[PDB]
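Down below is the structure, laid out as structure tokens.
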Amino acid sequence: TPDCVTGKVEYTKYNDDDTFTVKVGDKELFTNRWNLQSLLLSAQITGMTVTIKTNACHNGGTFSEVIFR
Amino acid sequence: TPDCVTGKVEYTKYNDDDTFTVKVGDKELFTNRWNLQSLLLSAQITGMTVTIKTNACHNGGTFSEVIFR
Amino acid sequence: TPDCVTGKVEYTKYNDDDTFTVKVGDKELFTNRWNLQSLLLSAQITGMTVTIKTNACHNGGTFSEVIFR
Amino acid sequence: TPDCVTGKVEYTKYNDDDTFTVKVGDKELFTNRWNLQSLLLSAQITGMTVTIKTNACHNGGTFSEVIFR
Amino acid sequence: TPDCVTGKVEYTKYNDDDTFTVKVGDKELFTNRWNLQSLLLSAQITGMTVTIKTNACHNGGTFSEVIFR
Ligand SMILES: OC[C@H]1O[C@H](O[C@@H]2[C@H](O)[C@@H](O)[C@H](O[C@H]3[C@H](O)[C@@H](O)[C@H](O)O[C@@H]3CO)O[C@@H]2CO)[C@H](O)[C@@H](O)[C@H]1O
Ligand SMILES: OC[C@H]1O[C@H](O[C@@H]2[C@H](O)[C@@H](O)[C@H](O[C@H]3[C@H](O)[C@@H](O)[C@H](O)O[C@@H]3CO)O[C@@H]2CO)[C@H](O)[C@@H](O)[C@H]1O
Ligand SMILES: OC[C@H]1O[C@H](O[C@@H]2[C@H](O)[C@@H](O)[C@H](O[C@H]3[C@H](O)[C@@H](O)[C@H](O)O[C@@H]3CO)O[C@@H]2CO)[C@H](O)[C@@H](O)[C@H]1O
Ligand SMILES: OC[C@H]1O[C@H](O[C@@H]2[C@H](O)[C@@H](O)[C@H](O[C@H]3[C@H](O)[C@@H](O)[C@H](O)O[C@@H]3CO)O[C@@H]2CO)[C@H](O)[C@@H](O)[C@H]1O
Ligand SMILES: OC[C@H]1O[C@H](O[C@@H]2[C@H](O)[C@@H](O)[C@H](O[C@H]3[C@H](O)[C@@H](O)[C@H](O)O[C@@H]3CO)O[C@@H]2CO)[C@H](O)[C@@H](O)[C@H]1O
Ligand SMILES: OC[C@H]1O[C@H](O[C@@H]2[C@H](O)[C@@H](O)[C@H](O[C@H]3[C@H](O)[C@@H](O)[C@H](O)O[C@@H]3CO)O[C@@H]2CO)[C@H](O)[C@@H](O)[C@H]1O
């Protein structure tokens, strides 16, 4: 899967349909994987750098692959 | 969904019916989304600023959308 | 539901039947809500003040309502 | 249930059958309660003193009761 | 199960199929145990030394046993 964005998590958003939105770099992407919610929030709080991999690399795109550094 | 309140979490409450209550700003709101429980407590502990979006923007109103800044 | 005890969490105990015991103030109370286990341990570790609301306000009594401050 | 060991968590081990092993004092014990996994790791990380209560108080013995202080 | 690698977690990766990848030492290994996801991230954040035991000790190999020191 191609890299989409790398950077710190600016903010996260819990959505009405239980999906989770994240803003990294200049893209706002979302995931339907529930396991990622607490993982992404921890990364936001501790200031980790994440790389999100997805073919839908555009605002509103989905992802399910993340690298925590 | 319109913004309702923005601020730090003053306190949280675990309810008898397994719902979760949060006090942000001047509104006391609750959610039935179990996933939000640990996320909201983490936000409380680390002192994050949260934005709750909901049409039921009044005390005792419900929500399921939260932005963690 | 009436307030029972308020104070820091002195200690927590995981029970053989998967219920969770907590000692706040002078009372030792237990809950069968699994969601409360990690929340209460976090409150103990971070030194939060909790308020437990219950009608069974006596040693060995049950609760399912907690305010985290 | 009788006290078995008291002290800090020296190390923990995730096992192949999804049980969790903990080394407290001079005993290595394990539990099959999934709820205890994150609780025990938190206790290891923060340096809490734990008391494990069990009748099988010997290396390789099982437990399901823990006191966190 | 024989020791494979020992060291700090360089990075973790959430995979498309809900498995979890970890890089320790010079090996990149993955696990299908969901319970290990938050445990491993906590280990990465706090800088613990972990020992991964597995017979599939090579890049892309699987594991389900971890010692958290
Ligand atoms: O991250 C793990 C998981 O996330 C998404 O699944 C969510 C829950 O983890 C999963 O347990 C839940 O399953 C539903 C079933 O769809 C439903 O048929 C059954 O009655 O109730 C359970 C409730 O637990 O579904 C949610 C998402 O809707 C994701 O879909 C899944 O592939 C996996 O990544
Ligand atoms: O945020 C996650 C989830 O929260 C709410 O659902 C809760 C649990 O997450 C969910 O697993 C649970 O599903 C149970 C039902 O309670 C039960 O009545 C049925 O028989 O079995 C399922 C599967 O275990 O439900 C609780 C809420 O009571 C929320 O409702 C849900 O939409 C979702 O946001
Ligand atoms: O605090 C939330 C929850 O705590 C208690 O339920 C426990 C778990 O939280 C819950 O997920 C688990 O659900 C089981 C139930 O045992 C069973 O009734 C159902 O059919 O299957 C699901 C698993 O798929 O149950 C445990 C306790 O057994 C508490 O019982 C519950 O009311 C609620 O407060
Ligand atoms: O942590 C207390 C609990 O530990 C053991 O149960 C484990 C999980 O806690 C429990 O949720 C799980 O049961 C779930 C599984 O997802 C499902 O596959 C099964 O059919 O029932 C529910 C459905 O959601 O089971 C694991 C262990 O396999 C322990 O067995 C249990 O008695 C209790 O002490
Ligand atoms: O680490 C615990 C667990 O990890 C893996 O299981 C995952 C979930 O923990 C488990 O609850 C989930 O079980 C699903 C089944 O896949 C589904 O077919 C059935 O209908 O419902 C249950 C939910 O109650 O499965 C995922 C992995 O797909 C691992 O597989 C398992 O052995 C155990 O280590
Ligand atoms: O080494 C880290 C590696 O972990 C994950 O990959 C795992 C195996 O290493 C990999 O060989 C395996 O590949 C599967 C494909 O997912 C599947 O589409 C194809 O049909 O079969 C191959 C071979 O069995 O996938 C597992 C994970 O399930 C991770 O996905 C990978 O990016 C990398 O981090």
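The residue numbers of chain B are those assigned by Swiss-Prot, with the residues present covering 21-89 sequentially.
From the backbone N, Cα and C atoms, a Cβ is placed for every residue, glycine too.
As a published mutagenesis entry, B:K33 to A appears in Swiss-Prot alongside the note: No effect on binding to receptor. In the structure as shown, the Cβ atom of B:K33 (mutagenesis position) sits within 10 Å of 18 other Cβ atoms.
Per Swiss-Prot, mutagenesis B:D37 to E is noted as: Decrease in binding affinity for Gb3, and in binding capacity. Reduced cytotoxicity. Classification of B:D37 (mutagenesis position) by DSSP places it in coil, neither helical nor stranded.
Close to B:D37 (mutagenesis position) in the fold, though at least 6 residues off in sequence, lies no residue with a CB less than 8 Å from its CB. Looking at Swiss-Prot, you'll find the mutagenesis B:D37 to A noted as follows: No effect on binding to receptor.
The Cβ of B:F50 (mutagenesis position) lies under 8 Å from the Cβ of B:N35, B:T39, B:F40, B:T41, B:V42, B:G80, B:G81, B:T82, B:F83, each of these being in the same chain and 6 or more residues away along the sequence. Quoting Swiss-Prot on the mutagenesis of B:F50 to A: 4-fold decrease in binding affinity for Gb3; 10-fold reduction in binding capacity; great decrease in cell cytotoxicity.
Sequence-distant neighbours of B:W54 (mutagenesis position) (same chain, six or more apart, CB under 8 Å from its CB) are B:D38, B:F40, listed in sequence order. A mutagenesis experiment is reported in Swiss-Prot for this position, B:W54 to A, and the note states: Decrease in binding capacity; no effect on binding affinity; moderate effect on cytotoxicity.
The mutagenesis experiment B:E85 to A is recorded by Swiss-Prot, whose note states: No effect on binding to receptor. Around B:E85 (mutagenesis position), taking its Cβ as the centre, 21 other Cβ atoms fall within 10 Å, counting all chains.
B:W54 (mutagenesis position) falls within neither a helix nor a strand when secondary structure is assigned with DSSP, and so counts as coil.
Taking B:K33, B:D37, B:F50, B:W54, B:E85 as the candidate mutagenesis positions, the subset whose CB lies under 6 angstroms from any atom of ligand 2 consists of B:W54. Proximity to chain A, defined as a C-beta distance under 8 Å, is registered for none of the mutagenesis positions B:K33, B:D37, B:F50, B:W54. Comparing B:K33 (mutagenesis position) with B:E85 (mutagenesis position), their Cα atoms are 18 Å apart once rounded. Listed mutagenesis positions: B:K33, B:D37, B:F50, B:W54, B:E85. Those with a CB under 8 Å from a CB in chain E: none.
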